[PDB]
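Below is one structure, written out as structure tokens, with a few remarks after it.
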Amino acid sequence: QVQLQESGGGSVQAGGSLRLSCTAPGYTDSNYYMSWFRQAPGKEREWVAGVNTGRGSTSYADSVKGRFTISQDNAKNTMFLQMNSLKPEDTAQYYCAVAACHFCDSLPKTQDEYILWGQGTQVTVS
Amino acid sequence: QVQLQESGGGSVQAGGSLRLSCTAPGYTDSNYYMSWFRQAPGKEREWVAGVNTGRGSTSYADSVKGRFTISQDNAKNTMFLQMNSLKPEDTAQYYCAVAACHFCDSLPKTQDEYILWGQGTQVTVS
Amino acid sequence: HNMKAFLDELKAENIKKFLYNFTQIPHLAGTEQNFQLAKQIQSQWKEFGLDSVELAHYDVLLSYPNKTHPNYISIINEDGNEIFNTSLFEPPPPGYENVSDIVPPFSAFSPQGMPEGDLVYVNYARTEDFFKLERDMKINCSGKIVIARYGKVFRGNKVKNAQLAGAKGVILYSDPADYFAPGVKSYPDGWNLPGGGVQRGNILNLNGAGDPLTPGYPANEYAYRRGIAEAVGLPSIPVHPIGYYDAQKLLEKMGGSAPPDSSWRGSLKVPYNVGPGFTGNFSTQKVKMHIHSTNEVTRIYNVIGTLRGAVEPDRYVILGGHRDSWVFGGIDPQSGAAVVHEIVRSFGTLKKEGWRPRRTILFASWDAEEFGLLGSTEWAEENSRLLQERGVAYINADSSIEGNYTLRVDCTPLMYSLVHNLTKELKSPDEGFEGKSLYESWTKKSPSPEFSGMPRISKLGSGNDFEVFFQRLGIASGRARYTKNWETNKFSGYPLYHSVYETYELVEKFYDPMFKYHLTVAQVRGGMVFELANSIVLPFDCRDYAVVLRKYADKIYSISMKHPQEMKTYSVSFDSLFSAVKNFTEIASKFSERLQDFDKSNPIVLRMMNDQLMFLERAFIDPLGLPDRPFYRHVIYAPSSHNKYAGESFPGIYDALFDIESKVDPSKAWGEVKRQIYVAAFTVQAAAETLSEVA
Amino acid sequence: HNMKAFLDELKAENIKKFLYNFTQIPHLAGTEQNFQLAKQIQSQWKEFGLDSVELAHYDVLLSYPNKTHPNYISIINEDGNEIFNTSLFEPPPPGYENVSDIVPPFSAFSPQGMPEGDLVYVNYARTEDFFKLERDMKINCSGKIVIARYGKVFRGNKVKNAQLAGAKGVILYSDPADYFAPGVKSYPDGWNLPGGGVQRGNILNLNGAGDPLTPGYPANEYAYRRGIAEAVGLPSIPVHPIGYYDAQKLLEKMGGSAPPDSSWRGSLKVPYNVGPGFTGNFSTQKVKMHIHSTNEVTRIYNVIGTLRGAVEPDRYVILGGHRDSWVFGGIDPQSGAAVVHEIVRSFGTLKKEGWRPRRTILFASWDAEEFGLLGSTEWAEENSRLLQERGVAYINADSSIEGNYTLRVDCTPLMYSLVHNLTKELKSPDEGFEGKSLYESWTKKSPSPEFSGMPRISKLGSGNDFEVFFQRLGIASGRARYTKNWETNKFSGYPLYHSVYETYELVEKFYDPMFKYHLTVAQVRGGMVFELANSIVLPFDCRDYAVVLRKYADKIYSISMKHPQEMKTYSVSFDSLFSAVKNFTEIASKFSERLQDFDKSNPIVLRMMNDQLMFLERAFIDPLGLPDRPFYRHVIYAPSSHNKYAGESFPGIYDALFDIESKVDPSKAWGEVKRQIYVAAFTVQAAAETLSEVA
Amino acid sequence: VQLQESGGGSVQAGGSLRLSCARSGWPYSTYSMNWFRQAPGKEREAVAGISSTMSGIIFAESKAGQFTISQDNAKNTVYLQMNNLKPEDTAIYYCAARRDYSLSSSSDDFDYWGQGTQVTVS
Amino acid sequence: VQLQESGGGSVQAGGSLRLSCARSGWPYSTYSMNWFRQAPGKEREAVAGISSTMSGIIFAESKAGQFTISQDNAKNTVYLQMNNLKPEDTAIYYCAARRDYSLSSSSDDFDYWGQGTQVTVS
Ligand SMILES: [Ca+2]
Ligand SMILES: [Ca+2]
Ligand SMILES: [Cl-]
Ligand SMILES: [Zn+2]
Ligand SMILES: [Zn+2]
Ligand SMILES: [Zn+2]
Ligand SMILES: [Zn+2]
């Protein structure tokens, strides 16, 4: 197996900025579904962001839309999720996953479709 | 394996009479082709006579016709070949063969089709 | 007359009456009551108008619990005296007490024996929970009776994994956490599971073999039954289900290792501990099982009604579902059996009018299905030569209702569009959406993950009578039934499943009251059959297949990319497979372009293209078949050897890829993976060439 | 145009020229010369007018003797020096000395090695021969090189039995009593076998697998070849043929036990003793073999010319024969290759006229056949999905001439009547019989055992390129060639078989001066293809099948009746088989009556009935296949596991019945016999139902 | 609903007393009756119980061989069979009934109570 | 056709003298050249024979390593290497040729005869 190396997040006051990272070793020359999932304290996961390396399209959640943007990294097997104007409901812990694709027809939004999973975390205070 | 119990024949002068007897054990309730073949010193096996139990028919060779008539016994697994007007060139030996048949469409006249073979002996003195 | 005449002719009152009729007495397979029901169905189909109805009989192995010696479970002390006894028979449902044909709770094909020993809880008895049992929990399951909860896995895989671990006895019970909907009472005052309710099923790893004594050939009168030692799929361990009342009386006393996970728990007031034995003063006591069931060769009867085609009589469109049931079975399969009978009656009325289908339609009240697919597989084996060169599609029909939310449809990609196109014409039976199409409600409540406006259509998977027709003969299979809120409910299937409380009253009051959801499920299935039988050109779409194909490719690619480094060291490449899918896509696009404008007035060319479409599915099966599973031939949708419940496509590659990390020889395993990739790519390319231009 | 316009178009001079052309240089498979010949064949078929000619390519395993190190046999003394040496190459034929592509004598797929040890004569190396050698002759065959004579058995079975007896090496030679007609000179004076003439063949027990590295799947570019250990049919013992001159120089020195019977002797001036070693003052010296061949993956090329049908393009009638040859191959296959080329030329001329067949015709110059069926099997494997649903018949073509007596035809029962009805129209080429039909002469010299007025048509058997098309996919096959007076000679096949002296001059002067026999063989094969591809109704007759079927029933019954008592103790009954054949008979009679008066103007019903006739043969194969031989699927004419040369029908029962006397437990053996009877009866009944009324 | 207790006795030890209690007037199909053994000055503890489904459990597991429990719906009664009577077994026994068939040892749950038979042991 | 020979000598013992014979004007494609060893007062016995297809056999098998036979068609010559001379080896070695490639050891069959180079041994 290979495990994603993710970082980013931290204790940041509300209304500031931040950035979340996740790296997929061995995915340097393959298109992949890179997406981020957030699970709330005592609640389940939710979709916040995702990218389609095959087609370059990007989609975000409705509340996340207009707030949160993905930053591509120079190494093709790594991408960033810059953070801004954190609202205290973004206190939960994010999660990054990669789904290797060749045709890359559609970006998946359910946690069942993705295969490789990481361990991300962050806390937001008012 | 089961071996046919063949008998009959013997050293008989020309112009006389004789009889061949071959029995097929275990064939009491099954139709078969019981056939009589002849091979001569220095020659090959030749067809003499044949019967078809399924259709109950009989067949003989051209020269053997009129000379030689098949016979039968009360037990269905035993059939006979009575002999008469013996001529000196029939000094050769005979063999009895049985080929079990259910449909019994046609009588085989070659030694290849038959499966169970016997051993017979006779002398036709001048 | 047309589509609409058949659709409107369907009546909910007739389905109501038929469900009332078939559910007053048990109709267990291989019994005189089931024989009488088969004769009644045959006579009804004959007087409806059916062209020819036969009673195809087969002497197949079956299992029954003996009446003199009942089967139960007990707790035995050190001195040998029995302390607690399991219910010898679940409580009779109200209104059904005089009937004495109700069999006690039992699991089919369970071998005899009286095992004695300790008990170990193994959660849902999945491979993962056993994996926990040895790797981290350090518990030796071998030599101990095991207790398992239903759900997430077919019973066959449960008992298979129990045998692999080395269990001496297997006990099956339904946990209310997964079998008790919150806020709903139990029977007869609700549709939840009463404590006496016991679920029933067959422990058979048939792998599509069918009759465990005549694999590959029908069990005719002159057939040569193999010995019981050389039977296929027979478990070697006694298994008998129980309820949760009696399970609680047994689960509570057990003590040991605490559950490692929150999923290792349920609603029952139990510690849910995993450790063997019963802690405390009652350590000497242990579980003892009492199966005395018998396996005997019994004659089953499949009622096959053939309605001859008018234009292409050779082409058979098959619509059939089983009729056997452990008890009255008002929901499985009598709910679907009444639906099938109503479609048969409507078709008979249409034939009485004078209408004739363009393809011959084969209705089939199967038998012995609750004992494994037995009857359907045997009838398929008997007529494999006819079906695999003449069959078009098989529309399965069973358990039309499991909850009133939406319409769950599982079908092959070829008729995906049909499933959409039919659903738009119909009307929604659910709460709200009066006067809006069933398609709109289906999309709103069950949307496809890719397209918001498209509904979600799952794959066939395994189970039920479509197995032998799809996974072996390569004939298109479809299923449609009303379904619950799997998004917000946990209980897999309705709680009162395979129990005595599956009466007619249950389905009436605690399920579809007006039998309108039954009416719409019958509408859907009959409409699919009618479209498959009365379409001038076969209503299949290759393109969608191609489309969805790419998806699973990526999927089967992604799992392999869980080991990138290995994929580089052994030169494992899916580029052959990807090129095969791209080929398939382009060739299917060209074929559809030809199909859009090819002349239909010529019967010869029309037959040519219909044969192309029909054999496109048949181009996917390989005569060699999947490894160790000759009767599973599909390389795209056949169930996998591991995680059969999940149903991941490209089964050969997935089984090759499954648990690929823990292999003694990585080179040999990855070479097998490359072989599976080559086989899959060759099969996809062969199907594409089958769809390519001829001559 | 019509029949006669095709038959009269064939020219004997064109066949003469093509045979001359194809035999000036060697065309061994997987070589530059063979590739050039394939390109030329493609080009010629292209401007003849063929619809589309493709060049299929497959990287298949092949074997060649290395050029630097020659292969031979040496008699090594005790000291180690070499005394006698086997001819490193056959003497070149007159007029072909300048050619340098003459591959020395060798047996394909012979593994490398340098075995040394004593020599044991093994007669024809038959199973009965070994049965003699250890049962009564009492010789330790293990660990000793054996010398075998050609004839009566395929080479593969010979080397298989040699391996089973523990032989270290097999030497193949052709005894003149088996390959020398009395009163005929040797080449170049006559057509007998010169002392240097060596027959060359492949030691492969493929059992229809084809490529020993891709069983069941084509060896495409993206394929996954198995390891050399897991190859199928590869012998594990070095074998290489010799002539009879050097054999006599080798056989004379051997001494020991006298030959047990007269048939263990030959025309060579040898004692023909069976004892090991060289008895005498020279007992120390022994045989040593010198094979240094190589097995490499080489690209083989099959030239497939498809001529598209006009009415039913999907239906393919395949006419193909191999083109590879060990040496110039004047009489095989280049005689058959020239015949095929002439049929292609005539068909292309007819296409230029504007005529179009009612079924697509698939001509195919195959490849690598002398190295096992390789090419044909791989091309069938690649296109199995298309052929299994679209193939009609496969007319084989190879070695058109082996003598001048009559026309030997081996064909499936379905075309039996056609084989008769075609020969009535043709003209006899033999001595005498001017102006009389070929049929009349064929009956006169080769009369059927049943009817005096009927000719004898032997069964299809095995070998050649019809094996995979008939014994696996179940497609009707036929083959025709001019044959000798087999009743009055011993030599199986012509003495100059697979030897260097198979030049064009041999075929011209010693076999066919005017090349008229080639003309008639071409007429027969082209006429069969034309009648298959230009008939409104498929020229098949089920009735005859039924008829002949009964015969083998009795046959397979009669051999079983060699053990009557056993069939009583184990309740072995053929009544299921007899009932099945009776069904087949009645249902085939009903089918023939139906098709005698069914409406032919309607296209869809006519297509239905032609599908019935075509799939009748396909109703006989079983997807499970014969035991241990998955690619042999026929149950009536598939080769047996023992006595494959003899060709006894119902192979499963025959192998079950073969050597039934010597079994450890008669119970299990007779149970297997009953299982085979059940399988055969079920298959016959299934075919009958396939012929039964539809819906 | 009436639940009569029968089987009085005064066996000193080693008794074979056969206690019986029947549902006369019981209108529910499902029944879950057990026995309570009220000791002198002690709360009535449940002894053994059997449901309408033949599912039965004894609660005095320390008295496994002491007590056996059975039933028959031919005459509509349930039976307690005791062997080897002990002097401390002197107590008053009631048969308790309840519609829900879940076997339980709760006194307050078991609403129906019979008159009770007193077994005195010397 | 001249089958000319060479290699005369008088080596006492253990010599390496090697006999060469060529066919000039040979009219047949196939040939079977062998040697004959005429001892003083004894009939010429065949020594070793090699055919046109490298098929060869020495007939003095007792003299296995004593004599070796070979040939090359580049200069159309045949080659008899002799080692380990013995006094009895003194003999007149003739060559023999014939079209048929069967390796025969009979004098009368072989009717093409060379000069017969003599090898003396002391
Ligand atoms: Ca079966
Ligand atoms: Ca292959
Ligand atoms: Cl041929
Ligand atoms: Zn079940
Ligand atoms: Zn069901
Ligand atoms: Zn050969
Ligand atoms: Zn050939």
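Residues 56-750, in that order, are what chain D shows, numbered as in Swiss-Prot.
Looking at the header, which is where the method is noted, we find electron microscopy, 3.0 Å.
Including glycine, each Cβ sits where the backbone N, Cα and C put it.
Within the same chain, no residue at least six positions away from D:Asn76 (mutagenesis position) has a Cβ under 8 Å of its Cβ. Here the residue is the original one, while Swiss-Prot reports the published mutagenesis D:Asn76 to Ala with the comment Loss of glycosylation. Reduces enzyme activity.
Of all Cβ atoms in the shown protein chains, 12 besides its own fall within 10 Å of the Cβ of D:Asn121 (mutagenesis position). For the mutagenesis of D:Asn121 to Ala, Swiss-Prot gives this note: Loss of glycosylation. Severely reduced enzyme activity. The structure shown keeps the original residue.
For the mutagenesis of D:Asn140 to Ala, Swiss-Prot gives this note: Loss of glycosylation. Severely reduced enzyme activity. The structure shown keeps the original residue. Residues within less than 8 Å, Cβ to Cβ, of D:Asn140 (mutagenesis position) and separated from it by at least 6 positions along the same chain comprise D:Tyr127, D:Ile128, D:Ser129.
As a published mutagenesis entry, D:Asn153 to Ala appears in Swiss-Prot alongside the note: Loss of glycosylation. Severely reduced enzyme activity. The Cβ of D:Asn153 (mutagenesis position) has 6 other Cβ atoms within 10 Å, all protein chains considered.
Secondary structure at D:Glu433 (Ca(2+) binding site), as computed by DSSP, is helix. Positions annotated as Ca(2+) binding site by Swiss-Prot, on the basis of experimental evidence: D:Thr269, D:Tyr272, D:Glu433, D:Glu436.
The Cβ of D:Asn336 (mutagenesis position) has 8 neighbouring Cβ atoms from other residues within 10 Å, across all protein chains displayed. In Swiss-Prot, a published mutagenesis experiment is listed as D:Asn336 to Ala, annotated Loss of glycosylation. Reduces enzyme activity.
Sequence-distant neighbours of D:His377 (mutagenesis position): residues of the same chain at least 6 apart with a C-beta under 8 Å from its C-beta are D:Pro388, D:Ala392, D:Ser420, D:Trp421, D:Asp422, D:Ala423, D:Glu424, D:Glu425, D:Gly430, D:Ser431, D:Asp453, D:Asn519, D:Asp520. Among the mutagenesis results in Swiss-Prot, D:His377 to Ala, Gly or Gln has the note: Complete loss of activity. The residue drawn here is the original one.
Counted within 10 Å of its Cβ, the other Cβ atoms near D:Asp379 (mutagenesis position) come to 26, all protein chains included. Listed in Swiss-Prot is the mutagenesis experiment D:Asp379 to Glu or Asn, annotated as follows: Complete loss of activity.
Experimental mutagenesis at this site is recorded by Swiss-Prot as D:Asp387 to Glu or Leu, annotated: Complete loss of activity. Annotation note: D:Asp387 (mutagenesis position) sits in a coil segment as assigned by DSSP. Packing around D:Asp387 (mutagenesis position) is summarised by its Cβ count: 26 other Cβ atoms lie within 10 angstroms of its Cβ, all protein chains included.
Among the mutagenesis results in Swiss-Prot, D:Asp387 to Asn has the note: No effect on enzyme activity. The residue drawn here is the original one.
Under the DSSP three-state reduction, D:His553 (Zn(2+) 2 binding site) is assigned to coil, being neither helix nor strand. All protein chains included, D:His553 (Zn(2+) 2 binding site) registers 24 other Cβ atoms within 10 Å of its own Cβ. The Zn(2+) 2 binding site annotation in Swiss-Prot covers D:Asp387, D:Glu425, D:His553.
Quoted from Swiss-Prot, the note on the mutagenesis of D:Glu424 to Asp is: Reduces enzyme activity. All protein chains shown were included, and the count of other CB atoms within 10 Å of the CB of D:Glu424 (mutagenesis position) stands at 24.
Counting Cβ atoms from all protein chains shown, D:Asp666 (active site, charge relay system) has 20 others lying within 10 Å of its own Cβ. Annotation source Swiss-Prot lists active site, charge relay system at D:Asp666 (among others), citing sequence analysis.
Of all the Cβ atoms in the protein chains shown, 23 others lie within 10 Å of the Cβ of D:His689 (active site, charge relay system). DSSP assigns D:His689 (active site, charge relay system) to coil in the three-state reduction, outside any helix or strand. Under the heading active site, charge relay system, Swiss-Prot lists D:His689 (among others).
Neighbour counts of Cβ atoms within 10 Å were taken for the binding-site residues D:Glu425, D:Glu433, D:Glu436; the minimum is at D:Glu425.
Proximity to chain C (Cβ-Cβ under 8 A) holds for D:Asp666 out of the recorded positions D:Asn140, D:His377, D:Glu425, D:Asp666. Of all the recorded positions in the record (D:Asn121, D:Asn153, D:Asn336, D:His553), the one with the smallest CA separation from D:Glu436 (Ca(2+) binding site) is D:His553.
Proximity to chain F, taken as a Cβ less than 8 Å from one of its Cβ atoms, holds for D:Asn140 among the mutagenesis positions D:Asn140, D:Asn153, D:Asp379.
The Cβ of D:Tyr272 (Ca(2+) binding site) lies under 8 Å from the Cβ of D:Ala278, D:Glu436, each of which sits 6+ residues away along the same chain.
Put simply, D:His553 (Zn(2+) 2 binding site) is 20 Å from D:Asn153 (mutagenesis position) when counted between their Cα atoms. Other than the site residues D:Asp387, D:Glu425, D:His553, same-chain residues with C-beta atoms no more than 8 angstroms from the centre of those residues' C-beta atoms, the Zn(2+) 2 site, are D:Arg255, D:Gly256, D:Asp379, D:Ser380, D:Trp381, D:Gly384, D:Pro388, D:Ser454, D:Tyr552, D:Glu557.
The recorded positions recorded for this entry are D:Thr269, D:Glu433, D:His553, D:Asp666, D:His689, and the Cα of D:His553 lies nearest to that of D:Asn336 (mutagenesis position).
Taking the Cα atom of each, D:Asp666 (active site, charge relay system) and D:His689 (active site, charge relay system) are about 19 angstrom apart. A straight line from the CA of D:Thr269 (Ca(2+) binding site) to the CA of D:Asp379 (mutagenesis position) spans 21 Å. Cα-Cα distances to D:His553 (Zn(2+) 2 binding site) place D:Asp387 within 10 Å, out of the recorded positions D:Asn121, D:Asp379, D:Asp387, D:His689. Other Cβ atoms within 10 Å of the Cβ of D:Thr269 (Ca(2+) binding site), summed over all protein chains shown, number 25. Among the recorded positions D:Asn336, D:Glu433, D:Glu436, no residue has its Cβ under 6 Å from any atom of ligand 6.
Ranking the recorded positions D:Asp379, D:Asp387, D:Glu433, D:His689 by Cα distance from D:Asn121 (mutagenesis position) puts D:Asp379 first. Relative to D:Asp379 (mutagenesis position), the recorded positions with Cα atoms inside 10 Å are D:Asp387, the candidates having been D:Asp387, D:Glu433, D:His689. According to DSSP, D:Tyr272 (Ca(2+) binding site) sits in a coil region rather than a helix or strand.
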